Amino acid sequence: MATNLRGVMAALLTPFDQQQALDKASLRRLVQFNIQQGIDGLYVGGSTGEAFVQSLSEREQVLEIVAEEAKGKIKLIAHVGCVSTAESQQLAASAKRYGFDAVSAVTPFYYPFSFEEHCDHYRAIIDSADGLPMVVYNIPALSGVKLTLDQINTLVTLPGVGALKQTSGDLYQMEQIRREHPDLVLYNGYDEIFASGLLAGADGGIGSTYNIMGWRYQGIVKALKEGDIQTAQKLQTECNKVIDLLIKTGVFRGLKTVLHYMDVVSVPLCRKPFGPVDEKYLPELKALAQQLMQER
Amino acid sequence: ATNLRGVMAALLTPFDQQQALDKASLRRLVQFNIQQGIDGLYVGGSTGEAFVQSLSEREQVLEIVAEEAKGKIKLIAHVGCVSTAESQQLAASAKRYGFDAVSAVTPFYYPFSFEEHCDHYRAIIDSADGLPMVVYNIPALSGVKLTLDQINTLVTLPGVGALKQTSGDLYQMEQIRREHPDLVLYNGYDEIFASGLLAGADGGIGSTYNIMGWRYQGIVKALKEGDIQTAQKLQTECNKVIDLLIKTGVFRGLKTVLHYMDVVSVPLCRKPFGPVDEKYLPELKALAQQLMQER
Amino acid sequence: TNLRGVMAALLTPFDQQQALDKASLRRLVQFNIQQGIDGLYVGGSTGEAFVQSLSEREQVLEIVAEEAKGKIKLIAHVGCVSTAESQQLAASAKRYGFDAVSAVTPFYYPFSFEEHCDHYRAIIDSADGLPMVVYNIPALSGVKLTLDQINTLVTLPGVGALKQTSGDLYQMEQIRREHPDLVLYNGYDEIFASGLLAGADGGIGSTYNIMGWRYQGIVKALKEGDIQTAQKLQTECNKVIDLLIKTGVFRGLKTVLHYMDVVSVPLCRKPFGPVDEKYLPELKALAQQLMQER
Amino acid sequence: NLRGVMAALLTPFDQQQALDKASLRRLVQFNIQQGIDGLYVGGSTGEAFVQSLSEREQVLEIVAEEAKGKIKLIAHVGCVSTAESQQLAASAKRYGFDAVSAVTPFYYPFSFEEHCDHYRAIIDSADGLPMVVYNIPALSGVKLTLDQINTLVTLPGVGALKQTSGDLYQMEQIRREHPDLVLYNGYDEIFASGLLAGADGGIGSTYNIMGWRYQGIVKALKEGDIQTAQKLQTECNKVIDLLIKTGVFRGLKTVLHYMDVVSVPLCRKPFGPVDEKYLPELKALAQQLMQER
Ligand SMILES: O=C[C@H](O)[C@@H](O)[C@@H](O)CO
Ligand SMILES: O=C[C@H](O)[C@@H](O)[C@@H](O)CO
Ligand SMILES: O=C[C@H](O)[C@@H](O)[C@@H](O)CO
Ligand SMILES: O=C[C@H](O)[C@@H](O)[C@@H](O)CO
């Protein structure tokens with residue numbers, strides 16, 4: 001329990017003010033909001049935190065604030081991944097300094113790197129993490145890095161690796177990974193297939209939509225555990241109706257907008273080049289916020 | 001049942017040493033599947049090596065399977081070809097032979113517009129003369145990538161009664177189920193059967209059902225009973241087998257296991273498919289024994 | 001002589017009932033010859049062979065041979081997914097007196113590279129002496145071959161050429177660099193000029209049916225070191241290709257040919273649909289332009 | 001005039017992965033000496049994506065001090081972030097670059113409209129310097145249609161397009177639609193064919209060690225000497241074959257190191273070192289190039 005990384009953890013968003021600068025008050029409220037809905041932990045500084053349109057110092061600032069707000073209360077995973085190994089190492093040392101429970105890193109992107117280079121990249125970050133377990137992060141759709149099962153097996157067995165965030169819709173691979181690593185902490189990465197992901201082998205998940213309805217994902221975990229398939233499907237379907245909308249509106253901004261209507265986020269903007277939410281979607285987003293507040 | 005829902009084996013086509021149809025083995029395979037308690041057979045699809053068969057050879061298999069199983073279990077005739085006319089001929093034959101439904105893969109190789117795909121299905125449905133159509137979506141092999149909206153349009157065409165979804169995208173699987181509560185939805189990838197059912201599929205069609213269809217039936221039952229553990233254990237056992245078959249070559253691997261099961265006389269596939277690597281025989285034979293002892 | 005040159009990928013004319021239109025097929029073969037084409041690639045994608053039966057494909061090979069054997073080079077595309085069916089057509093090509101055979105990498109089902117190699121060997125054997133033209137067209141076949149695999153295929157006993165339907169001109173140059181004597185056909189009409197510069201020494205294409213002389217002109221222009229003419233000719237070809245892609249290439253070509261009094265009924269076989277009527281004016285005008293220019 | 005053959009500049013680092021200023025200056029001078037028309041700075045080749053904003057600005061400033069007025073200078077200021085890209089654009093303006101450039105923002109999916117506004121914002125910050133749109137789908141993962149490219153190149157303030165695409169049909173279509181557009185061929189290995197299809201120049205990594213060869217191809221084609229153009233392209237490709245095997249940036253730095261231009265041939269991690277089995281060929285290539293011209 002004190003070291004268990006298994007569970008449902010929200011990929012934290014980064015609230016910005018009207019000038020696109022970090023909105024500290026809103027970030028703090030969002031952390032507390034997540035804690036209150038029973039989330040098992042937070043995954044900070046990942047794609048959802050818009051880490052790739054932030055500087056290193058901005059990412060460290062977010063990590064420090066989240067730790068001050070949640071260290072101890074819930075599990076905290078710091079995504080310290082950058083294309084550069086040196087930058088990733090800096091964030092890793094900061095994560096340990098702030099007291100995070102683990103670090104994570106997306107496979108470095110843009111430039112093509114050999115598998116050996118990817119491996120050494122993880123080794124170097126693990127070294128700088130000084131004891132904090134590493135969560136390998138596989139997300140081919142965004143990184144453009146396509147790993148084979150054998151390569152995934154090598155990565156998750158590297159000394160210091162304690163988990164894999166599997167953002168892949170391939171549930172054959174999900175099952176194969178579980179079969180080869182019975183003890184590996186395996187996070188389902190695509191919210192829209194959470195239930196099927198757990199059935200295939202995942203033992204938890206990390207996702208953007210958990211910020212506004214994490215309790216539903218927890219409900220799916222419970223349902224499957226109790227053999228209540230109908231309830232598991234019902235909850236997954238409700239999550240997917242929401243995901244359908246967010247994909248149309250733009251996921252991060254759609255989520256921030258809902259959080260704004262829930263009195264959590266002051267200004268629902270994402271950083272440029274991300275544009276604002278199209279006015280035509282506001283009625284549905286407001287209705288959703290209203291519904292989630294009633295439900296919860 | 002008065003519907004097409006269920007676990008249907010994608011029938012293999014046994015050939016002799018000369019690569020000609022082995023009628024005796026074909027009949028044995030049909031009975032073997034029926035004896036296993038399968039709900040039906042999907043005939044003339046990818047698994048039956050239809051794409052390396054002539055139109056007359058595909059029709060011959062449809063006739064024989066009909067003679068062997070008509071009225072005992074459901075029979076779906078995959079009549080799809082790149083050509084609409086050839087597909088129509090097979091549809092007319094499926095009708096004459098008494099099949100319960102027809103099916104057709106999205107025409108491939110040549111790029112066709114969505115409207116052309118729709119007209120293709122409409123034409124085949126016309127020739128099916130009343131038999132419901134099972135749209136067949138298999139992007140990995142066809143090269144045809146349909147959007148959810150296009151799939152929705154296809155499954156709502158007059159005469160369509162089901163969709164064989166050979167896609168590993170379980171978000172789309174759920175979306176399809178959500179938009180079509182009554183649609184017969186077959187999971188196409190054996191290796192994700194359990195997850196596919198959980199996502200919304202209400203049955204499945206697969207190649208490996210030929211040697212262990214009861215396991216898939218067991219997964220259906222396990223989920224219906226809310227026994228997640230048993231569903232996972234069974235899926236895992238199926239995947240261990242699928243891992244092997246992918247290494248050996250799926251069709252020939254299955255035919256080889258069937259050979260050791262005293263069903264298929266000669267486990268060959270048609271060229272360009274090559275033979276099974278001898279180094280795999282020990283494992284395939286052990287699997288055959290394991291499956292037999294399991295029954 | 002050899003197989004180098006500009007060969008038109010022959011279309012298969014059909015009547016209103018989608019049956020082979022022999023009269024029009026013969027007219028198209030004679031038409032191409034009159035354009036000064038070096039040869040014909042028969043039974044390939046452009047001939048709508050993948051929506052024809054073995055018997056129908058054989059009939060087309062037999063008829064084209066009767067019409068052009070000895071006048072121009074004839075390459076029979078005998079490729080099918082099935083090796084056996086491919087061999088049957090190979091044997092027929094030999095019987096009818098074609099100059100060479102060709103086969104697209106078998107598609108739909110995934111085959112190991114070894115199975116692809118054995119497939120070509122089997123067909124080469126049935127071709128009974130006729131040289132094999134390997135056909136690489138990943139866009140349509142879904143088969144992605146590495147450079148090493150292509151090198152292996154082109155060096156198989158009996159292989160005398162490669163139809164490279166790929167827009168990767170780096171690979172085109174690499175292939176030429178590794179095989180200085182290989183007959184290498186550029187496959188995408190829209191990059192013909194650049195394809196030749198990269199290493200191709202000829203080409204096979206669908207649009208050669210209505211303007212083969214333009215491609216022959218590009219070959220001449222580059223050979224004379226006249227780059228601007230080569231570019232001008234390529235640009236004109238691409239303006240037409242832009243249109244044919246909008247209308248649908250095969251039916252667009254057949255429609256133009258119809259307006260040229262060559263093809264009676266410009267229909268393709270289903271699932272191919274008819275040409276959108278809104279394109280007729282442009283296609284008819286193009287037909288007018290091409291006849292005058294020639 | 002931005003038309004021409006311009007080297008995508010590499011960024012030399014020392015043993016501790018820090019900027020090697022002296023080698024950066026030497027490489028700039030080396031390029032000027034081999035007759036390059038200009039330099040493309042801070043792009044993929046400069047390892048900009050494993051550098052911080054301040055580090056990228058430092059390189060822009062040093063290169064400007066070394067070559068402003070001597071050769072054309074294009075600053076690639078592109079980042080995923082619009083704000084960051086704008087900061088670099090303003091710097092490029094301050095340092096006196098002739099133009100700015102920006103790769104289509106990557107990793108996160110962006111709508112075409114967002115891509116357009118991204119460019120507009122950077123163009124605004126460039127305060128006068130023309131924008132060179134940078135299309136490189138293989139690395140960015142952003143696939144643009146011909147129509148979208150036409151829209152981008154017609155944006156106010158856009159004066160060129162670096163086309164890192166092997167699609168020469170599209171290359172011809174772009175030229176046909178834009179007779180006066182400065183169009184740079186981006187893949188060195190198809191340079192000759194790219195020019196024939198419509199490109200009127202190029203920007204490439206290998207220009208750092210054999211830019212004169214590309215200049216020769218331009219000359220050969222302009223003179224109608226197809227044979228020489230092909231010969232030069234073949235020699236370039238033999239080299240590119242090797243570089244792809246060794247790793248392009250590190251292979252180039254190693255050659256430059258053997259030419260005594262670059263002190264330490266390392267790229268920043270995660271890039272690894274060159275496999276020693278390739279040193280004999282790289283040394284031989286450096287020897288050949290030095291004795292060649
Ligand atoms: O929407 C994004 C993606 O479709 C993802 O859900 C799939 O790739 C699942 O296989
Ligand atoms: O092996 C075949 C395939 O990987 C299949 O399992 C996946 O496509 C599902 O995403
Ligand atoms: O238009 C069709 C294709 O894009 C073709 O020109 C390209 O594949 C060649 O690079
Ligand atoms: O090698 C790099 C790439 O393969 C490049 O040559 C191709 O994309 C060109 O079409």
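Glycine is treated like the rest: Cβ placed from N, Cα and C.
The pyruvate binding site annotation in Swiss-Prot covers A:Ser47, A:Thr48. Around A:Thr48 (pyruvate binding site), taking its Cβ as the centre, 23 other Cβ atoms fall within 10 Å, counting all chains.
Swiss-Prot lists A:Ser47, A:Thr48, A:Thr167, A:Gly189, A:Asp191, A:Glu192, A:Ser208 with the feature aceneuramate binding site.
A:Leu142 (mutagenesis position) falls within a helix when secondary structure is assigned with DSSP. A mutagenesis experiment is reported in Swiss-Prot for this position, A:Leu142 to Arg, and the note states: Changes substrate preference. Maintains much of its original N-acetylneuraminate lyase activity, but shows a 19-fold increase in condensation of L-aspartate beta-semialdehyde (L-ASA) and pyruvate.
For the recorded site, A:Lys165 (active site, schiff-base intermediate with substrate), the DSSP three-state label reads strand. Sequence-distant neighbours of A:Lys165 (active site, schiff-base intermediate with substrate) (same chain, six or more apart, CB under 8 Å from its CB) are A:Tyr43, A:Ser104, A:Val135, A:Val136, A:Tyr137, A:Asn138, A:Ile139, A:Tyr187, A:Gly189, A:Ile206, listed in sequence order. Annotation comment: Swiss-Prot describes A:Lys165 as active site, schiff-base intermediate with substrate, evidence class experimental evidence.
Counting only residues at least six positions away in the same chain, the Cβ atoms of A:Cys239, A:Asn240, A:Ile243 sit under 8 Å from the Cβ of A:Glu192 (mutagenesis position). According to Swiss-Prot, the aldehydo-N-acetyl-D-mannosamine binding site annotation covers A:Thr167, A:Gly189, A:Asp191, A:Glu192, A:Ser208.
One mutagenesis experiment catalogued in Swiss-Prot, A:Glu192 to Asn, is accompanied by this note: 6-fold higher specificity for dipropylaminocarbonyl-substituted derivatives. Look at A:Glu192 (mutagenesis position): DSSP puts it in a helix.
Using a 10 Å radius centred on the Cβ of A:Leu142 (mutagenesis position) and all shown protein chains, the other Cβ atoms total 17. Other than the site residues A:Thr167, A:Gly189, A:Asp191, A:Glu192, A:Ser208, same-chain residues with C-beta atoms no more than 8 angstroms from the centre of those residues' C-beta atoms, the aldehydo-N-acetyl-D-mannosamine site, are A:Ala11, A:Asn188, A:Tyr190, A:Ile193, A:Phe194, A:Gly205, A:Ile206, A:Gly207, A:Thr209. Cα separation, A:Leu142 (mutagenesis position) to A:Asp191 (aceneuramate binding site), rounded: 15 Å. Those recorded positions from the list A:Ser47, A:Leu142, A:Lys165, A:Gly189 that have a Cβ under 8 Å from chain D Cβ atoms: A:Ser47, A:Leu142. Applying an under-8 Å Cβ distance to chain B, the recorded positions A:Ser47, A:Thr48, A:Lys165, A:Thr167, A:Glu192 reduce to A:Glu192. If you measure from the Cα atom of A:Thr48 (pyruvate binding site) to that of A:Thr167 (aceneuramate binding site), you get 13 Å. The binding-site residues recorded for this entry are A:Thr167, A:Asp191, A:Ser208, and the Cα of A:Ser208 lies nearest to that of A:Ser47 (pyruvate binding site). The aceneuramate site in the record is lined by A:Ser47, A:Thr48, A:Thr167, A:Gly189, A:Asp191, A:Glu192, A:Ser208, and its two most distant CA atoms lie 17 Å apart. Classification of A:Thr48 (pyruvate binding site) by DSSP places it within a helix. Residues A:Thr167, A:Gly189, A:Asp191, A:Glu192, A:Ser208, recorded as contacting aldehydo-N-acetyl-D-mannosamine, have a largest CA-CA distance of 12 Å. There are 25 other CB atoms within 10 A of the CB of A:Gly189 (aceneuramate binding site), with all protein chains counted.
Cβ proximity to the aceneuramate site centre (mean Cβ of A:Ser47, A:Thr48, A:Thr167, A:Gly189, A:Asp191, A:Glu192, A:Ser208, cutoff 8 Å) flags the following additional same-chain residues: A:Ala11, A:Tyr190, A:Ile206, A:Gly207, A:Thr209.
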